[PDB]
Amino acid sequence: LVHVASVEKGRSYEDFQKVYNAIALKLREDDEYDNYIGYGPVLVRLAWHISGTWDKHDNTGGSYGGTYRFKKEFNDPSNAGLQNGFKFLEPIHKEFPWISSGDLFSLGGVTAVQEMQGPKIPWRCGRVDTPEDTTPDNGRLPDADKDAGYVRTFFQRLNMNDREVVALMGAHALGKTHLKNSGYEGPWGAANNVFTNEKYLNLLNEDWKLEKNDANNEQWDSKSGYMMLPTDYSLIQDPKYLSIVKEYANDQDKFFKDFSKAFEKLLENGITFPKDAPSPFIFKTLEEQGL
Ligand code: HEM
């Protein structure tokens, strides 16, 4: 498969900045969701799950075709709870019907990170909606009950290396786990809707204990009332991942720079951009615009 990026006809930077603005204003307004965490966390989870289905071997899956809109992918067990992020974005798509699904789902992830005080993420437009038979089969997204070898191998299918994987996993300081969605329950840390290097500090400084939760799954719980997945615990069990964890724990700006590079790579996997294509856009925040 080849997937060539095609800009939505006649649209420029200013059109996409208006879709970003609409997502950012609604994030501000619907502040009460999930006990006042807001929708920022589930929107960056949605952007990673529509991108995480990519397979480098045959170019299937990934963000291009916007196939999460189809039933097979929408009802994948691994996507449980993302229906909330979808319903958030739906009035926004009615307001700007010209944007493709893949572009809207991925831009929601970018808008969430920047509005939660994260780094600027360069974003490219041009994903094109593809038919229901291009929808990937369930089962390509990663299990949580596994170790650092599983993690390294999994992320190789998206050709992410060690530094990219540890930077990406920094997103597990956002939001929380929910028993009814995944069989895991608890907050990741103290600041769950502001983007920081907190995951790495908790990984190095908390007194973590292995326990079973009410769904019979194992998770690591700390004295502070925080939890972590087995796959997050991996990052301090593997010697290569651990030196990168330490690096991000001591330097939030290095974490922001690397997360920014790896998250854009993730959202662009499987997409060929022509060089007539516009450069990646850097959107201004509401605050930068005085809105
Ligand atoms: C081995 C990799 C990964 C596994 C196994 C994994 C698994 C999970 C699970 C089980 C949850 C809890 C879902 C729930 O109960 O609602 C979760 C939440 C979340 N994940 Fe991941 N994750 C992985 C990678 C990532 C990456 C790479 C990102 C983003 C760049 C990410 C972002 C998030 C966010 C923001 C949440 C919180 C969502 C919310 O608050 O509703 N995860 N993850």
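So for chain A, numbering is Swiss-Prot's, and the shown residues are 71-361, in order.
Here the Cβ of each residue, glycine as well, is placed from N, Cα and C on the backbone.
Secondary structure at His119 (active site, proton acceptor), as computed by DSSP, is helix. Annotation for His119 (active site, proton acceptor): same-chain Cβ neighbours under 8 Å, separated by at least 6 residues, are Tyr138, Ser148, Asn149, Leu152, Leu211. Residues or ranges marked as active site, proton acceptor in Swiss-Prot: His119.
The Cβ of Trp258 (mutagenesis position) lies under 8 Å from the Cβ of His242, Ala243, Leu244, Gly245, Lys246, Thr247, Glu268, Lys269, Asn272, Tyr296, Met297, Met298, each of which sits 6+ residues away along the same chain. Among the features that Swiss-Prot reports, active site, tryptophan radical intermediate is placed at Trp258, with the record citing experimental evidence.
Look at Swiss-Prot and you will find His242 tagged as heme b binding site, backed by experimental evidence. Using a 10 Å Cβ-Cβ cutoff, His242 (heme b binding site) registers 22 neighbours.
Among the sequence features in Swiss-Prot, the mutagenesis site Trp258 to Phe is noted as follows: Substantially diminished activity. In the three-state DSSP scheme, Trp258 (mutagenesis position) is classed as coil.
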